[PDB]
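Only one structure is covered here, and it is reproduced in the block below.
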Amino acid sequence: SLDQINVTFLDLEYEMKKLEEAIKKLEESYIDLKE
Amino acid sequence: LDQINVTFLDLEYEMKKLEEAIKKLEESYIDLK
Amino acid sequence: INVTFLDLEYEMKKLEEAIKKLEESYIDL
Amino acid sequence: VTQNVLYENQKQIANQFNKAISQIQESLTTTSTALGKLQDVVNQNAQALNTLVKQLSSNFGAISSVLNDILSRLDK
Amino acid sequence: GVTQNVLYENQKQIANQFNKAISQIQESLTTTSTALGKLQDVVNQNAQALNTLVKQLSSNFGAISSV
Amino acid sequence: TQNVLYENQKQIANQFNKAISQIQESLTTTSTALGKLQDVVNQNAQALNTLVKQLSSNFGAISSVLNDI
């Protein structure tokens, strides 16, 4: 028998979402210097 | 078929280096008078 | 059965570029 | 003069900052892209491994039962 | 006097925007190390499953060969 | 006032340049980790392909023996 071999899967969609959020909130951090 | 062998991964060092980076970014912050 | 290979050399190149262009962003006051 | 120096410094600060922020965003986009790729390849090869184990058990069950019925039929 | 006011207001913006960006960068680095952790765990788990499969494969191939 | 503004610009520049130094180190670290992940993933991909090669070989070798019997 060989049913004791188990393979696992990966889900980092939450992490990638958190990065997309970070990038979007860095867009709000630019400097419009009033000349 | 024992000549087929697999490898393992250890990035603990990398992750520690990131934790360090985030902690040292706390230091860079700005407080004007 | 299909196994696939990974090639993120482009991504790593783009990071090396990013780091090198951040060297140009320091402030010589 | 002093006002001129302060103005010039602020211009530099803003330009350099905004430049760095642009690069940081690109590098975070790159990082999430790589994570996406890594995930896709890892899960693909995970699937290939599960499927290999499936077809392995099917063939092990098909071949290791033929030998037992031969153990019975070589005694007859 | 007016120029002093403009420079002060610009410094306020610079500091706020900077500190905001730094906060976001820290979260994104926490996220990145988290993902690296996950990737490592899944990669090593499937590495183990592969070694164990090769072990049990050699054992069963040897058992069927000897028969 | 001029002195205060100058001192604030000094802080802004120092803190910025410090943060940029750290960001570069963390991006170097990130690309390093990606490199490692790639190497291990592809190594185990190759081990899996090679295992499938040797599996088909052994399956075919034992099948042809079983059939000729």
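Per Swiss-Prot, chain D residues shown: 893-968, in order.
Structure determined by X-ray crystallography, 3.3 Å.
In case you wondered, yes, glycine gets a Cβ from its N, Cα and C as well.
Features as listed in Swiss-Prot:
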{"type": "VARIANT", "residues": "D:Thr894 to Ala", "note": "In strain: Isolate SZ3"}
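Around D:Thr894 (variant position), a 10 Å sphere centred on its CB holds 12 further CB atoms from the protein chains shown.
A helical conformation is recorded for D:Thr894 (variant position) in the three-state DSSP classification.
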